[PDB]
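Engineer: Handing you this structure, nothing more for now.
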Amino acid sequence: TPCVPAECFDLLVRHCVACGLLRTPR
């Protein structure tokens, strides 16, 4: 039961966060 396509697991904060945390990926 990990994060979700919406939020990705970041190492900085060690948890799920809005994948990218920015507008438009690349």
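The numbering of chain A matches Swiss-Prot: 17-42, in order.
From the backbone N, Cα and C atoms, a Cβ is placed for every residue, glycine too.
In case it's useful when we look at the structure, here is the feature table from Swiss-Prot:
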MUTAGEN   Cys24 to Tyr  Abolishes a disulfide bond and thereby changes the specificity, so that both TNFSF13B and TNFSF13 can be bound
MUTAGEN   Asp26 to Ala  Strongly reduced affinity for TNFSF13B
MUTAGEN   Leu28 to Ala  Strongly reduced affinity for TNFSF13B
MUTAGEN   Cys35 to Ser  Abolishes a disulfide bond and thereby changes the specificity, so that both TNFSF13B and TNFSF13 can be bound
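Could you tell me the structural context for the features on the list?
Structural biologist: Its Cβ taken as reference, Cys24 (mutagenesis position) is surrounded by 15 other Cβ atoms within 10 Å in the chains shown. A strand conformation is recorded for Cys24 (mutagenesis position) in the three-state DSSP classification.
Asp26 (mutagenesis position) has a Cβ environment of 14 other Cβ atoms inside 10 Å.
In the shown protein chains, 6 other C-beta atoms lie within 10 A of the C-beta of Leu28 (mutagenesis position).
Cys35 (mutagenesis position) is surrounded by 15 other CB atoms, counting those within 10 A of its CB over all protein chains shown.
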Engineer: In three-state terms from DSSP, label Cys35 (mutagenesis position) for me.
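Structural biologist: Note: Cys35 (mutagenesis position) is coil by DSSP, not helix or strand.
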Engineer: Cα-Cα separation of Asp26 (mutagenesis position) and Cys35 (mutagenesis position), in Å?
Structural biologist: 9
